[PDB]
Every structure is written in structure tokens, then in C-alpha cells.
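Only one structure is covered here, and it is reproduced in the block below.
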Amino acid sequence: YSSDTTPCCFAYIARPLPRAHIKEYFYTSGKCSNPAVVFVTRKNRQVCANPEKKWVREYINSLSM
Amino acid sequence: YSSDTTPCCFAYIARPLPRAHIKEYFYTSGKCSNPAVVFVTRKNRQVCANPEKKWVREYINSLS
């Protein structure tokens, strides 16, 4: 079993980030207690977000284009 | 409560790391389900270790 660390999220950003500031996303490991999308901003900040939220799913659909 | 990510551990390294390869350590957040020490190597690898093990406690003492 991997002994590397892996990033987990413990709170979700409450309000949508500006779409234009987001360049990438990834999901946190299923081993984490919470499911999460992490948005990577153009300043290379990583922001935890709730995968069940409509705006989060909309951003994912757009980023996957 | 921050929406930053934080590193968590899900397995512990079984064999002691070479002490000469470690530059620092930190404990993972209490928000993680498992307690852990992270040893950071000089190549910036983050290696999870079991805080209950004698070698882990010895390494922590030497780094601090």
C-alpha cells in the first residue's frame, strides 16, 4: 500500500471561483474521508470544492473540453 | 475548515528510511483519519510513518 501522502479536503469553497481563473482540476483520493474536486487556479492555488454542486459539475464539464 | 488541501497518510513505510536522506518532518493534520508523521526527503518526497514506532520517534528527536 502506498506510503506517499495524498491531498485531502476538509471544507469546500462556499462561492464559485471565477471560471476564467481555473486551468485544471483533479479529484482527491477515494481514501479521503470526503469526496472532493480540487480546482487549480492560474496562480497555481489548489481549491477544494463540492462535487455535488451544480457550478462545480459545470466547471468540470467545461474543463474536460 | 480551510478549503486548501492537506496531506494525509493511508499506509506507513515498513522499513526505516535512511536518516541521511531526511531533511525535515511534520505531523499530518488531526483532520486526517490516521495519525502520521511525514518525513520529507532531500528530494522532497513525503513519506508517511507510524508515530508509534521507536525509529520514527528517534528520527523526530534528531530532526528537532
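Just so it is clear, chain B uses Swiss-Prot numbers, and the residues here are 26-89, in order.
Method on record in the header is X-ray crystallography, 1.5 Å.
Heads up, the Cβ atoms here are built off N, Cα and C, so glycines get one too.
For the mutagenesis result B:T31 to A, the note given in Swiss-Prot is No effect on inhibition of activity by tick evasin-4. Cβ contacts within 10 Å of B:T31 (mutagenesis position), excluding its own Cβ and spanning all protein chains shown: 16. Under the DSSP three-state reduction, B:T31 (mutagenesis position) is assigned to strand.
Quoted from Swiss-Prot for the published mutagenesis B:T31 to A: Reduced inhibition of activity by tick evasin-4.
Under mutagenesis, Swiss-Prot gives B:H46 to A with this note: No effect on inhibition of activity by tick evasin-4. Taking a C-beta cut-off of under 8 angstroms and a sequence separation of 6 or more, B:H46 (mutagenesis position) has the following same-chain neighbours: B:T66, B:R67, B:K68.
Of all Cβ atoms in the shown protein chains, 12 besides its own fall within 10 Å of the Cβ of B:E49 (mutagenesis position). DSSP assigns B:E49 (mutagenesis position) to a strand. Quoting Swiss-Prot on the mutagenesis of B:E49 to A: No effect on inhibition of activity by tick evasin-4.
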Cα-Cα distance linking B:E49 (mutagenesis position) and B:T31 (mutagenesis position), given in Å to the nearest integer: 17
